[PDB]
Amino acid sequence: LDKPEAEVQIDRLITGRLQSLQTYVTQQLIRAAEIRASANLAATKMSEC
Amino acid sequence: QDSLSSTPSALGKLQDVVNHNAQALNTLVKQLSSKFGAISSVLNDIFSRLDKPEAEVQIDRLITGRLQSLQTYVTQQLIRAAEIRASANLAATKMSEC
Amino acid sequence: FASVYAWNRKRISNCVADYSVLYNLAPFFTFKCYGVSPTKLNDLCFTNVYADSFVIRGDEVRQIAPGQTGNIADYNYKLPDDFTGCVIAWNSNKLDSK
């Protein structure tokens, strides 16, 4: 492709694969919250049990 | 009072709440400069140069990109709200039990 | 007009540019603009305007554009891929033939 158009398809790949990274981070943020809650419970039981 | 005054980091968890919200809004503003494939980040500089059949193509790139920027803000702001809600529930429990 | 191998250039500045005048040079076979609509030129203002002029064959007119290659595009007159401006061409068989 000529530059004026080649950059358009490249821009499409960038936003597509960039959105993919975004999905990964978002899911890890939610998953992290789940682990933290478990860690907080484990710490509580250490102190009380 | 002495242990609070001599240690600026003593309240370095209430300040983090303030800092996270402040930078989240600064991030949004700084993303308005992005073109998202468009010839320009300035809307009025597109309609002033191109005709309707062309300006709409360029303008739609800016709209799509900026909608994603706002959606990201809301999603992350919502996750953070859950974190604060959890600590609020703990604070209320301690008020009751301590 | 100059030969294509040694095209001429004129600098345009400190003037009021009326673009409605040149639509009466010919049947006006080619008029293609890049980065701007042909009909918005009257509403814009430019920092520098340059007019490059030359004579080529009708089948070579297609080479006077961004991304194009060939004997004219590569050896005589090359435009940048980021070119902004308008290309005007018309048939001059009545003047330039013998």
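The residue numbers of chain A are those assigned by Swiss-Prot, with the residues present covering 984-1032 sequentially.
Per deposition record, electron microscopy, 3.1 Å.
Backbone N, Cα and C define each Cβ position, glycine as well.
For the natural variant A:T1027 to I, the note given by Swiss-Prot reads: In strain: Gamma/P.1. DSSP assigns A:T1027 (variant position) to a helical segment in the three-state reduction. The Cβ neighbour count for A:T1027 (variant position), using a 10 Å radius and every protein chain shown, is 10.
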